Amino acid sequence: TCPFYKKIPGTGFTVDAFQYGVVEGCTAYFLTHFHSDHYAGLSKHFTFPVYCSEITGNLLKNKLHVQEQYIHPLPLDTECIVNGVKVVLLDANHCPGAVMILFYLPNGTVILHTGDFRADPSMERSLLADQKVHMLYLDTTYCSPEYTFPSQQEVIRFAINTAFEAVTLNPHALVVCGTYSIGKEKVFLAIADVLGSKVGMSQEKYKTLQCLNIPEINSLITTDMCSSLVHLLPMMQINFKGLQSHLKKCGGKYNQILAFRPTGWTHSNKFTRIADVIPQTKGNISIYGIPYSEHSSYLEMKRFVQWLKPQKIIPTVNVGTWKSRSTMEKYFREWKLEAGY
Ligand code: NI
């Protein structure tokens, strides 16, 4: 059944709750972003109102075939009335189209639901600065002090420098980047840009990218693989067997592959810096795992919450085990005692 942490009290609303059938008492289903664990259950047969961003709305229509009459896109940073309740959508700094949602309950309670987010100090100057938030439904993916990772900017700088050096030394090297969802487009776009190439990809993935309102996108991507020296493949194909295979397919146009696997966290983050990362190499194939995250580090999460000073925190991630739930509740109490709310 629908868990309590997907329901908004005092409303008939649910958030990211599409896999339970009809939720008794739900008048509006919000969708924070287009990632499969969140939209799971949506299809062309859905006949309830879906509220989301413009970009998420484009993907629901074009990829899932949800009918236009049930898709309700809202602009960001704008007070909107839904079924009698004032709501605002804010940028979540996650993947394209990902939002946080502010609910203003008739009784005066204000609730923030972060969806999936990467906390950033820029959020401290949004419409969140303007009133008190009582309850926070928080993305706790990386809520443990071991989770450090570099800035997105530092990671893209490393990738750009690595690729440009490799291809300039060997003009017959291919760059491959893995993907299994929307998000982390900066990785492959930044590399293609420094190399003066477009990125080549399958027809299904091109279709997905043409939903994202990225400026000048026609100038940056293509379905013609042969004209391109940055290829995107399924994350599953990013290994030596999949890459050797792929290399055969290019007809001896290339003699070397340099591949990137944008992971979340991996335990080499506890010991190694970005300047010190090394690949796995078999022959003329090298694979780099780069820690490009679209979720809060522990310190970014802690800063956001200590800024916001909520009265109650409801975790939405890692909630399945008593050990995880207890650990999280300990950090929340530390933060509150250190900051004095
Ligand atoms: Ni996500």
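Heads up, chain A uses Swiss-Prot numbers, so what you see runs 700-1040.
Even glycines carry a Cβ here, placed using N, Cα and C.
Reduced to three states, the DSSP call for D838 (mutagenesis position) is coil. Around the Cβ of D838 (mutagenesis position), the number of neighbouring Cβ atoms within 10 Å comes to 24. What Swiss-Prot says about the mutagenesis result for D838 to N is this: Impaired nuclear focus formation, reduced interaction with PIAS and increased sensitivity to cisplatin.
For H994 (mutagenesis position), the same-chain residues 6+ apart in sequence whose C-beta sits under 8 angstroms from its C-beta are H793, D815, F816, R817, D838, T840, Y841, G963. Here Swiss-Prot notes a mutagenesis experiment, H994 to A, with the remark: Impaired nuclear focus formation, reduced interaction with PIAS and increased sensitivity to cisplatin.
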